[PDB]
Amino acid sequence: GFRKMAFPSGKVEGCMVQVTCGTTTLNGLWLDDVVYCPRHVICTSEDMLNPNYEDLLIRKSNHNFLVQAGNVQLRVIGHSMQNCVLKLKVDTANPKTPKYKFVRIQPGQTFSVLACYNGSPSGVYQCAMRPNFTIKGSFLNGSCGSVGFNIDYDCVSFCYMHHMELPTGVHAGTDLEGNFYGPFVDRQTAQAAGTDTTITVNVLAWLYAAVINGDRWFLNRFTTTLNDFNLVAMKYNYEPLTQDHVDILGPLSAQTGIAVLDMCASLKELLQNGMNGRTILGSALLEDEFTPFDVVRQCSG
Amino acid sequence: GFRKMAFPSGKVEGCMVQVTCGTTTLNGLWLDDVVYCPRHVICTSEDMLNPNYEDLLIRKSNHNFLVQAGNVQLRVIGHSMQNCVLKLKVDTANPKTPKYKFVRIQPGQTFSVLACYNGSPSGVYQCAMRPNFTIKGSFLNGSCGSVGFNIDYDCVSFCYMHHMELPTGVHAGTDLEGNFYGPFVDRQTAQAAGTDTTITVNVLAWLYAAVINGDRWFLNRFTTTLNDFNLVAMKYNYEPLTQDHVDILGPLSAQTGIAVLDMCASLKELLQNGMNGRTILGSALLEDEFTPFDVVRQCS
Ligand SMILES: *[C@@H](O)[C@H](C[C@@H]1CCNC1=O)NC(=O)[C@H](CC(C)C)NC(=O)OCC(C)(C)Oc1cccc(F)c1
């Protein structure tokens, strides 16, 4: 009884618009009198090979941007490039603008993606920022400008805008100031994300979710120290566990009466021994896209 | 590159309200001037062992029902029971009422769940109605009255409202007329869902999703017959495959140039041989909560 869960998307649906420029169309994020979208909307197909964005944007004028909010065209009255995102000022402020902010997330953190096409939402799902600054998403052509987000209190925290796919099938994009996550560039060339690693603190969170849900075959008598556990995790390309990670997991430990280091001994066993064909929360693998926060939010409402 | 994906939840968020009767509080669904919620909101803790709902409801009047859409208190002017759901007529039509219908989904079909607590949405995810009429959700106390739904065009089809958990951890509830999916009753007694079965057509659809996403290690040079494949499906508690299933899968067979019966052969072998430790779309198991429809809509 523990699912991958996304935040309600309603506050965000009313921010999505359609942005066209030439024959390239993608999604924009309409907040106040500004629409944010990926700058590569100004590229033809030839340009994407090795674009000079400054030069390409000079040749553009306000009226080359067809922005549609539903059955309504909005008039573009300005434009700037901020790193890899375009900001088209518009003559209408979005009445559906929520309380919001822009954040740059840390690797290991999760967020919800509102996948859109032609400015219309099709679906929402939960993602993690991988340690190598990619996300394993579900993105097709036209999905660029779709945004990732958290909701905390009344406040929408925008943290991602989608730009590209990499040869491994994973995805890359920017924060809402246009700075990529990771070493990527918005040009059409094969690019390497580097070795991904497993988010150890999230796997321990998911094991606590498993215990909280009456699924505890993997517990043992033993224990370990942070040092000895990291000796093992390195071998399997797990992020090393800090003490801050132990204190993050404190509340989950409190709810289960299982000390973090005791749980680490259980994970050490699972990595060295494998699942043996058993399952954990209906999964035949170890799951690393739940933060401790996500587990608390779900397991206590 | 293929994820479980829920519909956008905005049209439904604006329908969720808080229903209180006594000390019991759960969620209701506000459409036009009617709030729908589970009838066990009128139960105390004692009553839940074996309630006489007709008798329990007599003792209630309109003013025993507190309804709040956010901070807005709605005044209840009428109450009726329809099967296992209460309808509270209220003095205000919901300005955010979407285009909606009520439908009763078939097993093997999927829908999105807007999990709510105290009339406020906390999250959304995708579910399937299992063959044994249960769903594998994430519901805690206070989650009753949360609804499951599909969106086609601008039209919200409401198909589920949540009522209870079974001892196995799976979940049971009603359509929006209050008729349970499955043999269940809204009383706090042990209740059996019976042997679950695997939604064969959905597994085939997911294997097609896999091939569309560059993952074909499981394909083979063998083939098989409908009748031959089903002999093996019985063994493993799989719904049998009809030719309707074959035709529903027609669009996916096209897109990949793999014939359904060839895929049935690859599936037969996975059932017989196992996954040999490998994976398909990042799962070490066979997934059966994607309809052919879901796979199409995602991959195109
Ligand atoms: C909605 O508010 C809750 C949700 C329930 C609580 C835990 N997880 C859930 O999904 N529903 C209930 O409290 C019902 C109300 C009755 C009038 C049906 N009770 C309930 O779900 O009890 C669950 C347990 C304790 C397992 O008992 C039952 C109840 C019904 C059938 C069973 F097989 C077992």
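The numbers used for chain B are those of Swiss-Prot, and the residues that appear cover 3265-3564, in sequence.
For this deposited structure, the header notes the method as X-ray crystallography, 2.3 Å.
Yeah, the Cβs are placed from backbone N, Cα and C, and that goes for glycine too.
Residues annotated as active site, for 3CL-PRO activity in Swiss-Prot, with sequence analysis given as evidence: B:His3304. Taking all protein chains in view, 22 other C-beta atoms sit within 10 angstroms of the C-beta of B:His3304 (active site, for 3CL-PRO activity).
In the structure as shown, the Cβ atom of B:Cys3408 (active site, nucleophile) sits within 10 Å of 26 other Cβ atoms. What Swiss-Prot records for B:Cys3408 is active site, nucleophile.
Every protein chain shown contributes to the tally, and the Cβ of B:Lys3353 (variant position) ends up with 14 other Cβ atoms within 10 Å. For the natural variant B:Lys3353 to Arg, the note given by Swiss-Prot reads: In strain: Beta/B.1.351.
Around B:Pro3395 (variant position), taking its Cβ as the centre, 21 other Cβ atoms fall within 10 Å, counting all chains. Here Swiss-Prot describes B:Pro3395 to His as a natural variant; the accompanying note says: In strain: Omicron/BA.1, Omicron/BA.2, Omicron/BA.2.12.1, Omicron/BA.2.75, Omicron/BA.4, Omicron/BA.5, Omicron/BQ.1.1, Omicron/XBB.1.5, Omicron/EG.5.1.
Here the residue is the original one, but Swiss-Prot notes a natural variant at this spot, B:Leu3468 to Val: In strain: Zeta/P.2. Within 10 Å of the Cβ of B:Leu3468 (variant position) there are 27 other Cβ atoms, across all protein chains. In the three-state DSSP scheme, B:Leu3468 (variant position) is classed as helix.
Filtering B:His3304, B:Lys3353, B:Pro3395, B:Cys3408 by Cβ distance to ligand 1 (under 6 A) retains the following recorded positions: B:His3304, B:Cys3408. Distance from the CA of B:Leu3468 (variant position) to the CA of B:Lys3353 (variant position) is 45 Å. Nearest Cα neighbour of B:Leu3468 (variant position) among the listed recorded positions (B:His3304, B:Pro3395, B:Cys3408): B:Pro3395.
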